[PDB]
Amino acid sequence: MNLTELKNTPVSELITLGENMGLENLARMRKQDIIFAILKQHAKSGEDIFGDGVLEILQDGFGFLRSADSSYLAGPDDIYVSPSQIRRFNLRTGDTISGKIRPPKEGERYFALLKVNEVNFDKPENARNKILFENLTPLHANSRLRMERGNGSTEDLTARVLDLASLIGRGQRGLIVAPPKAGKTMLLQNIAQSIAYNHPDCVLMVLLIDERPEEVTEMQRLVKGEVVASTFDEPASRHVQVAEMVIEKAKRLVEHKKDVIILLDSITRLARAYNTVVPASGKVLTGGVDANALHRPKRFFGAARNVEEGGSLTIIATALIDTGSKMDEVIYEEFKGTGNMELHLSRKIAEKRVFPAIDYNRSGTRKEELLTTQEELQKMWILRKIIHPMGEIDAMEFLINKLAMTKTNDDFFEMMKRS
Amino acid sequence: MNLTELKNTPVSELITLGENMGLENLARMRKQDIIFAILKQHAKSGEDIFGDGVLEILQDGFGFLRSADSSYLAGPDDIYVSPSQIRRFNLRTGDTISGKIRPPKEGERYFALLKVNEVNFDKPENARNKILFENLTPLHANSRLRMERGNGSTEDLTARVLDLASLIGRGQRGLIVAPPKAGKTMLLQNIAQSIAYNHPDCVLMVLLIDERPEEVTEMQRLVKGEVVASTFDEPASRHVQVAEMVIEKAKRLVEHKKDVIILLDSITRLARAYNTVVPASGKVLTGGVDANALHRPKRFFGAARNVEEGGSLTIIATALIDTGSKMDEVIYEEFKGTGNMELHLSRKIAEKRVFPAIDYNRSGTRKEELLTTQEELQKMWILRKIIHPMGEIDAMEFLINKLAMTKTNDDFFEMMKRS
Amino acid sequence: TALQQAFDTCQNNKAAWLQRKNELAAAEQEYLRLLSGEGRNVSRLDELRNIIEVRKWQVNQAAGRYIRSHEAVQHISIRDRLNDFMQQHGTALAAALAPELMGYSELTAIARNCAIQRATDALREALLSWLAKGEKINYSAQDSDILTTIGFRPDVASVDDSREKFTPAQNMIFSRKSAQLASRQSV
Ligand SMILES: Nc1ncnc2c1ncn2[C@@H]1O[C@H](COP(=O)(O)OP(=O)(O)OP(O)(O)=S)[C@@H](O)[C@H]1O
Ligand SMILES: Nc1ncnc2c1ncn2[C@@H]1O[C@H](COP(=O)(O)OP(=O)(O)OP(O)(O)=S)[C@@H](O)[C@H]1O
Ligand SMILES: [Mg+2]
Ligand SMILES: [Mg+2]
């Protein structure tokens with residue numbers, strides 16, 4: 001049977017199924033071991049079993065296959081991948097493998113791969129003919145990615161303010177600069193909801209780095225697209241592994257003319273993990289961060305691009321400021337001029353319960369004329385001109401009480417030009 | 001065949017060459033490795049293959065030859081250059097070499113060099129009797145480098161304002177001071193277009209440091225002269241390596257009585273890379289800069305000169321201010337009195353979307369008498385007199401509309417003197 | 001069949017609001033009983049306060065929904081009753097209001113609006129003049145039963161529970177708390 005439907009199956013149903021199969025006590029161990037025991041029993045039954053997941057290359061071709069639901073954890077049920085199929089299928093990290101899987105025999109403890117019937121949701125030779133990601137030429141984002149849901153939700157103020165604040169397109173590279181307790185998590189949640197609502201075609205990925213378990217478990221039960229998260233319990237090695245896996249999977253998906261969106265919470269946490277995992281380069285900058293340590297995160301954040309031939313990769317990574325540590329400020333200043341989209345959140349607006357707390361005058365996007373049409377561009381320019389003199393709290397309260405009294409942003413434009 | 005012509009071909013021809021030569025599994029890897037494999041396969045047939053590029057020497061004579069198409073990236077397609085050749089020819093970094101190449105034998109994987117055909121676009125023994133760049137006596141700029149295309153275009157207006165703001169000469173060390181989101185990139189576009197149109201004889205080079213990939217690729221498809229850039233993904237070692245490669249190539253070109261023009265964006269980020277790459281000297285200045293950290297950028301900027309023996313080297317490098325980082329500011333005052341012509345952009349003019357946003361009152365050129373005729377010098381003097389008292393925003397809107405009504409600069413002068 | 005579906009949806013809303021009132025009263029009385037009890041039960045008291053607050057919000061939402069449904073039923077009854085009456089007496093309406101009603105298919109937009117406003121306030125004046133004598137009117141014969149069952153106006157318990165207004169943040173947090181409560185009670 002399928003491995004994913006077993007993994008998504010709740011623990012109580014898993015132990016009930018194991019009791020039906022015959023195992024006396026398969027409840028007092030981890031879920032990975034339970035699923036491994038189920039696989040043992042059903043392989044002893046002798047029936048064919050499906051398998052799928054994301055492929056990973058080790059330092060010597062000792063290939064592994066993880067799953068996104070388990071946050072790419074190195075569990076005993078991870079599917080072994082011999083170098084042989086790596087060689088005659090030309091597979092790298094991030095490939096989505098699916099097909100038959102061999103039950104392991106004496107001498108090995110990992111389920112081998114019998115044969116593949118799909119890679120990257122496509123026929124294997126088509127995957128062979130695909131072009132490698134970094135050979136594709138990037139451009140500026142052309143396709144507008146609208147955030148307004150249009151359902152007239154009472155909470156939809158965040159998406160409307162986002163649309164009027166910073167144009168988000170199919171290929172942007174975005175930063176969300178915010179102090180603690182400003183609404184980053186729910187802003188990302190609203191963005192994910194808008195992506196899953198207005199644009200069901202594009203693949204949506206949400207990556208959480210060393211986040212609190214309660215926020216994580218709220219996240220998998222709120223978004224529609226698959227979400228991967230890491231907690232602060234495990235060390236920085238797993239954070240680096242998960243980030244690398246996510247970026248490679250996104251590159252593989254976008255190599256097939258697909259649209260990928262990655263939400264990062266947060267880029268500062270990943271930068272710190274990279275800083276504390278890499279060996280010292282011999283020279284350290286201010287704040288106790290290695291100069292080479294920031295090389296790896298940039299390659300992540302720099303992966304966002306708009307390809308001519310097909311597909312795009314959008315990355316919205318939030319950054320933390322005013323935390324109280326100098327290395328956070330160093331990380332923020334190294335990323336100050338990197339992304340082409342930036343959104344600034346103000347603590348003063350957040351503490352006055354005027355949400356979403358966004359610093360309008362300090363938030364904007366690059367090449368906004370390419371993303372949207374003209375008349376909308378002059379409408380937004382007039383809006384920026386009129387609300388520029390007023391303060392950030394006053395500007396946000398004015399936008400809130402003007403937007404709440406109607407349903408569509410077009411109506412707001414009509415009333416502001418009419419009045 | 002020629003290595004350069006196949007390197008300039010897009011990835012579309014990659015599949016055609018692979019299927020013609022029988023190597024189907026050749027698309028999913030680095031393009032440089034693909035070129036190396038194709039050249040190996042073609043040389044195995046015993047045909048004759050040319051080669052060319054820019055030479056560089058390591059600390060132990062392990063000479064390599066890079067190509068400007070790949071932005072001087074160290075790859076498998078780089079051409080071997082043995083110490084014997086550089087001793088018999090006494091060549092250093094920046095030399096343009098063209099001639100025979102050799103397929104590597106067992107024990108090495110770098111294509112070698114049989115003999116040279118052309119050195120710096122000249123017969124090798126003629127370029128042999130050349131006097132060194134540092135032995136050239138600098139002079140002031142004499143030959144005016146007009147930026148007016150004269151075709152009466154829409155964007156040409158910007159260039160026209162340039163010709164009224166700061167005269168640019170041949171062999172002039174220039175500085176562009178601009179805040180973020182001020183239009184420096186399009187200013188560089190206009191300057192490059194003016195160089196390629198008015199003066200096709202002089203060599204034009206556009207150097208970009210740690211710029212986002214979209215701007216890098218947009219630069220490559222708009223300028224006619226060769227352009228080199230390194231994305232911010234690459235480490236500071238890449239940035240410096242590109243900097244010395246470009247400056248040595250420019251010095252070698254100007255040693256042959258050629259006019260070389262370099263456009264640098266930005267000198268601030270190049271100084272940042274130099275700061276974060278050089279070892280600490282134990283004496284740190286305010287802002288995290290080291291005493292010798294800015295030494296090498298100073299040499300790079302001061303390499304520009306007007307040589308009386310022959311040739312010229314012009315450098316127009318932009319510097320970032322009001323970024324929010326004190327280290328960029330420190331780099332700014334360390335370069336404030338260095339360049340002999342400077343041009344300030346202002347944020348407030350860009351806020352009103354009047355373009356180009358140039359602080360005319362504070363911008364100018366020193367010793368501009370040698371760069372222009374006298375009558376138009378008094379014309380510009382009276383223009384400065386009548387424009388100085390009024391504000392910069394009013395000055396720019398006035399200049400824009402007055403130049404818009406006219407068609408050439410002399411028309412502007414005559415219409416302002418008739419009144 | 002629009003009137004019938006509106007009617008039984010209004011009845012369902014009435015039943016739901018009555019039920020929610022039942023659980024609200026039960027929770028309030030049980031919390032009061034525990035408060036009168038000797039046992040401290042601080043956590044029990046706090047969660048009972050949460051219970052009564054969430055159920056009060058639910059009762060307010062149900063009352064508002066029922067009020068809107070009843071208003072919609074009354075509006076559609078007005079619409080179709082007026083429709084059949086005007087289909088009966090449109091020639092009389094035209095005879096009474098000719099001097100400013102024809103030419104509508106050719107008059108300008110401002111002229112059309114002014115003419116319809118004049119007709120509207122003329123009809124308002126006529127309605128006031130007829131209501132001056134105060135003759136009693138009954139419901140329409142065709143749909144009397146439904147309107148009598150739903151009543152002339154929503155109950156006073158429906159209106160007195162809608163005075164309080166909730167901000168969208170309050171609405172979303174109350175909805176989340178109610179969903180969590182339903183999930184916990186189901187398990
Ligand atoms: N639109 C909103 N509606 C209601 N409450 C909001 C809104 N925006 C923010 N809040 C409140 O403000 C706080 C924001 O919480 P979070 O989004 O978790 O903060 P954060 O940005 O994730 O920073 P951390 O992770 O807590 S350090 C919570 O107490 C929310 O209830
Ligand atoms: N002459 C012009 N006509 C029309 N638009 C212009 C003109 N000059 C600048 N702009 C616009 O002004 C903005 C400036 O863009 P850029 O030149 O890319 O900014 P920048 O100076 O490179 O600074 P960065 O790279 O964003 S930090 C863009 O939106 C341009 O379209
Ligand atoms: Mg959070
Ligand atoms: Mg730029």
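Counting starts with 1 at the first residue shown.
So this one's electron microscopy, 3.1 Å, going by the header.
Every residue, even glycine, has its Cβ placed from backbone N, Cα and C.
Positions annotated as domain 'Rho RNA-BD' by Swiss-Prot, on the basis of sequence analysis: B:48-123.
For the mutagenesis result B:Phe62 to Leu or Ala, the note given in Swiss-Prot is Defective for RNA-binding. In this view, B:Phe62 (mutagenesis position) is surrounded by 13 other Cβ atoms within 10 Å of its Cβ, with every protein chain counted.
Spatially close to B:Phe64 (mutagenesis position) yet at least six residues away along the chain are B:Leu55, B:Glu56, B:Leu58, B:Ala74, B:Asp78, B:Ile79, B:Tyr80, B:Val81, B:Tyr110, judged by Cβ distances under 8 angstroms. Experimental mutagenesis is annotated in Swiss-Prot for B:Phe64 to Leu or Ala, with the remark: Defective for RNA-binding.
Reduced to three states, the DSSP call for B:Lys181 (mutagenesis position) is coil. Cβ contacts within 10 Å of B:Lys181 (mutagenesis position), excluding its own Cβ and spanning all protein chains shown: 13. Feature annotation from Swiss-Prot assigns ATP binding site to B:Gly169, B:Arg170, B:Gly171, B:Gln172, B:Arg173, B:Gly174, B:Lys181, B:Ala182, B:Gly183, B:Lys184, B:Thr185, B:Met186, B:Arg212.
Here Swiss-Prot notes a mutagenesis experiment, B:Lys181 to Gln, with the remark: Partial loss of ATPase, helicase and termination activity.
Looking at Swiss-Prot, the entry for mutagenesis of B:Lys184 to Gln says: Improves ATPase and helicase activity but reduced termination activity. The Cβ neighbour count for B:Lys184 (mutagenesis position), using a 10 Å radius over every protein chain in view, is 22.
Swiss-Prot gives this note for the published mutagenesis B:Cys202 to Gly or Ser: Does not affect the kinetics of ATP hydrolysis and inhibition by bicyclomycin. B:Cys202 (mutagenesis position): 19 other CB atoms within 10 A of its CB, across all protein chains.
Taking Cβ-Cβ distances under 8 Å and a sequence separation of 6 or more, the neighbours of B:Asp265 (mutagenesis position) in its chain are B:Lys184, B:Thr185, B:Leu188, B:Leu207, B:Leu208, B:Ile209, B:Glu211, B:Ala317, B:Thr318. As a published mutagenesis entry, B:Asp265 to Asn appears in Swiss-Prot alongside the note: Loss of ATPase activity, helicase and termination activity.
Ligand 4 lies under 6 Å from the Cβ of the following recorded positions, listed in sequence order from B:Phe62, B:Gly171, B:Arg173, B:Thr185, B:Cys202: B:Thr185. Fewest other C-beta atoms within 10 angstroms, among the binding-site residues B:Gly169, B:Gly171, B:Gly183, are seen around B:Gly183.
When the Cα of B:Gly169 (ATP binding site) is compared against those of the mutagenesis positions B:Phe62, B:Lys181, B:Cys202, the shortest separation belongs to B:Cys202. Note on the domain 'Rho RNA-BD' (B:48-123): DSSP counts are 7 helix, 26 strand, 43 coil.
A C-beta separation below 8 Å, combined with a sequence spacing of at least six in one chain, links B:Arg173 (ATP binding site) to B:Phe301, B:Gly302, B:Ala304, B:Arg305, B:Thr314, B:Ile315, B:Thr338, B:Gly339, B:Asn340, B:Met341. Separating the Cα atoms of B:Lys181 (mutagenesis position) and B:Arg212 (ATP binding site) is a whole-number distance of 14 Å. A simple way to gauge crowding: the CB of B:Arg212 (ATP binding site) has 23 other CB atoms within 10 angstroms, across all the protein chains here. Within the set of recorded positions B:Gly169, B:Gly171, B:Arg173, B:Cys202, no residue has a CB atom less than 6 Å from any atom of ligand 2.
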